[PDB]
Amino acid sequence: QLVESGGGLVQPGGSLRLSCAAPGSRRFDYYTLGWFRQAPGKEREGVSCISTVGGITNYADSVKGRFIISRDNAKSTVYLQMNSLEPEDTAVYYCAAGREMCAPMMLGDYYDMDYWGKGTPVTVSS
Amino acid sequence: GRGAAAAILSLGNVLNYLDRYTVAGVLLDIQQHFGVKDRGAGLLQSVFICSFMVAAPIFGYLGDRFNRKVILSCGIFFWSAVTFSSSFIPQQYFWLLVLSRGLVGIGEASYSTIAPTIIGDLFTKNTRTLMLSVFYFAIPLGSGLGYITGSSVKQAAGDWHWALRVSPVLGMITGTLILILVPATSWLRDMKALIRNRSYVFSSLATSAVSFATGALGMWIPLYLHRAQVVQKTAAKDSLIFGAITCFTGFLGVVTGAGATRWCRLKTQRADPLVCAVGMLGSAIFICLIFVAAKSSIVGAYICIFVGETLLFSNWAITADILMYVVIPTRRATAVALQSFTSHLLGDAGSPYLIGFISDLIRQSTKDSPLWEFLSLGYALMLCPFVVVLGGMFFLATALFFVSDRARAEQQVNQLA
Amino acid sequence: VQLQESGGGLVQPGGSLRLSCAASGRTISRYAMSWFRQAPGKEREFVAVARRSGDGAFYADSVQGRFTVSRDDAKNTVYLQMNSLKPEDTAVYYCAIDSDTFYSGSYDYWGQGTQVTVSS
Amino acid sequence: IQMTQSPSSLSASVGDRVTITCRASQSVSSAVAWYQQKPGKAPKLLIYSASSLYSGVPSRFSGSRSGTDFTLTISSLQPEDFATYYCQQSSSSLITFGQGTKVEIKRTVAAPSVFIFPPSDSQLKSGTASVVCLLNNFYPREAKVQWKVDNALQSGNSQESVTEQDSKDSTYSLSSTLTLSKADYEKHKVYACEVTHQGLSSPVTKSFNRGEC
Amino acid sequence: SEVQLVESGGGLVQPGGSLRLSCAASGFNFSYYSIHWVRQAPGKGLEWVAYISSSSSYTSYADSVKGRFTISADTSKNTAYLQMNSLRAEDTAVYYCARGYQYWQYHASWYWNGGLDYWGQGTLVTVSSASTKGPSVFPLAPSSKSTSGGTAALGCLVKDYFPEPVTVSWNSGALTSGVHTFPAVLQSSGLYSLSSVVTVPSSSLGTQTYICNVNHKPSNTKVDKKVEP
Ligand SMILES: CCCCCCCCCCc1ccc(-c2noc(CCCN)n2)cc1
């Protein structure tokens, strides 16, 4: 699998750093990354994704300008950096790897990914 | 009641493939009833594939402008009736059997191009794949049943005409039932970009090689093993064995290839072409040993057939995955159609005819005795290992540029909008 | 255990008063504390109740909005604040203890009462 | 394994401020979730993670923590907020619910009305007697009733039933029933209801003598 | 869409029997969320019974029902089953099925507790060893000493019936002032009873007539009675 770390309780205006890494000699270099999230009364939605060769990145509509994504294929790691969080971002964050290209109008589709994580919770109090 | 639509279309597919390989299982008899050499006994497959080739794109066109159920049923009735009616030709005329095969080609092409679309537009994301999977894995079963039923009916009934008269009854039955149990529901600028894609072109050539080998061997082995039995002073338990072997190697190879590529995808990003290449080269070694083991023992020839037959099919599940990895999502229909046509052209449209022609050219320059029948065919079928090795080298050539081509695709999709 | 009442006398119409009731010999921290009234020639009537610390207080219709209750645990002493007095309120007031934890209303310990007179 | 919820019945008028306390020592120790239920219907999630507000809830509810305690607060009661509230913790592979506190309407004290009803001849002829006592239109809810039979105290042969708060005056009513045989019924002459309530200066006894008419 | 959980399988069972409850879900992707069964007693508070996620390798039971309840799932139909064995009287309740979060075990901690999102509607499970009987009816007449300021009360008694519910009416529905009906109680044998009471001014004892009408549905039994001093 893929194993996630970070996550916790912050305050509005805070910041946080999540990581997802592959245990073993696995590589995931054929594709590694995209970050998803879910909240109680709603449905699972994609948050961002990063490509294979170039280093091209794509974000959802509500988080653009606040989140940042990065990939380190020298030691099997992916990082998400969350800045200026709000009460609306309380959720569970997941990490997933699939074969399709990195494009806008691809994020939302999650019933087609190969490997999934288990999730890490983020709570933003008042 | 959609389960009934799925099951009826699956039976239709098994029958579709059963009626391609019943001429092969009785090939030896055709020659003794019409008086033709090998070169004329290849035309029976060359013309079939020519007609199927040319008719598939058009029935793809006319299949979404107008109704569908009508076209499926018409295709089945046409090819079933022409098959049944073709077991009444008198001995003097040969061209009428060849024309028979052409018309059967038209009908089968229509059915096979249209049924997947219908069984696609009836299901959802989580089970579409399972329905298409069960529909497709009716290929080896039908192909084996061809040889099996041809041999068995000809053996019990004692007259080879009866091989061509038992399928069409099922044909009519299925054609009526597909009418009450089915619920009815800039390419010029593409080619200018598909032609500069090195991975795409090399993968297309290495599919052509696989079809060449499959077509030649699948029509010309049973006859060769018979001639082998005769020379060795030992003598229909030939086509029965070949059908039995193929009905299981077909599944075993596909499972093998899927499993190996799924383990190897996590060590590097050139998994698919390198798996395909290693499989092809191994198959070439084990094919080139039938034409050594067959002179002396038969069990050795059958073991060699098993191994080569298995490793040749391992790359059936994968070339789709190589296509969907270097071609952006709006140019995928053009690419699938173009590759399928080219696979058919430089492949088995003229493979069986070429083997027959070379065998006749060899035989005409020596004596004509059973020994030289056997040797002529053996020395003509030695092209299949050669072209299979070429196929292996074309997969290695694609594994060179796999990464650069994926990178260019990603830039294109993000650049569009 | 003993009890004493204090705070009666004369008052003008619309007047205000402050009364106390001190219980000695037994801690009243966990008990309910009640006050009654009785006019001359009339029967004893409910006036107000103060429950445990955190259970609020209750008053009858005829005395609502003008009377208030209060406790003091350290003093072991309760207080009744009196506002907007009228001649029909000229009567004797009495202080009593509800000893039950379940507020079933076990009045056994009573006081002596005091006379409050409204006149003009 | 259990939570403690206090206090177990709150009385408040419309427009007041209300706080409720859930206390525990289970293996979360800072995360509880709060639910609301109205009689007969399924419950509805109201707050999760001890501070966060579920989607579509009125914005007057709030929740917070203090040491090992957690508090829920309603700021300005409205007539659609009289219900029962629960807290949840999730220690382990288990989930344990709370005890719950009920929120109700306040008014002025009213002493109860007391009546007694003896068995009729139809009860007699079958040999089983059932005498009833009626309390009507009182507030608050806490009241005590006992049985006196020749000044003797009974037990384990009485049951009570009490309605919900009345929908017009916000008062209660209570029925108490005592069950005996006819054979024993012939062995007494005095039957008495002994009622005590906050609003009584003196205990109230109601009496019945056997067969008088 | 709109998410929807629907339960089925309620009813009667004699002691020692067994049942098979079925919660059927629609409107969401069944293999991303867990399913919890929660029960409420007749009068008491909520209590958690059991848990099953999708992969059928995560199941869990409370402390009070181990060895008797067994839960499992079916992803092709989107259905979850609870098999109930060795039922007793202690188990009468209303059962609810609610939706969870699929891993809440692994990420419940110091600060999360996600909670249960959507709830069903419930089925009633009744465990009894009685027989369908007919309620008996009795009067509650006023008296000269039952006058309270010119006001007296009267009522009717319904006794010894099974199962719930019954329906009551006064003068076929003419009078609905000062009418009270206390909830049904459970007798020591296993049968229900209750009573109904009204209050009227005393002079009405001279001219007005009051009739108690009772109706029991499964027995379709209507009984009418007339009260008098
Ligand atoms: C050493 C012996 C070597 C092996 C011999 C045994 C032969 C077995 C071949 C089985 C077979 C048949 C037909 C096709 C096929 N034809 O067309 C299409 C595409 C149409 C889409 N509209 N697929 C594929 C596979």
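Chain B is numbered as in Swiss-Prot; the shown residues are, in order, 100-284, 301-350, 360-541.
Including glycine, each Cβ sits where the backbone N, Cα and C put it.
Recorded in Swiss-Prot as a mutagenesis result, B:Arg200 to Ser carries the remark: Loss of function; does not rescue the cardia bifida phenotype in the morpholino knockdown in zebrafish. Within the same chain, residues at least six positions away from B:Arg200 (mutagenesis position) with a Cβ under 8 Å of its Cβ are B:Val122, B:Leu143, B:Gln144, B:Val146, B:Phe147, B:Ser150. The DSSP secondary structure for B:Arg200 (mutagenesis position) is helix.
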*Quick one, can you pull the C-alpha distance from B:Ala350 to B:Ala360 in angstrom, nearest whole number? The 9 residues in between aren't in the model.*
10
*To the nearest angstrom, what is the straight-line distance from the CA atom of B:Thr284 to the CA atom of B:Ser301, with 16 residues unmodelled in between?*
27
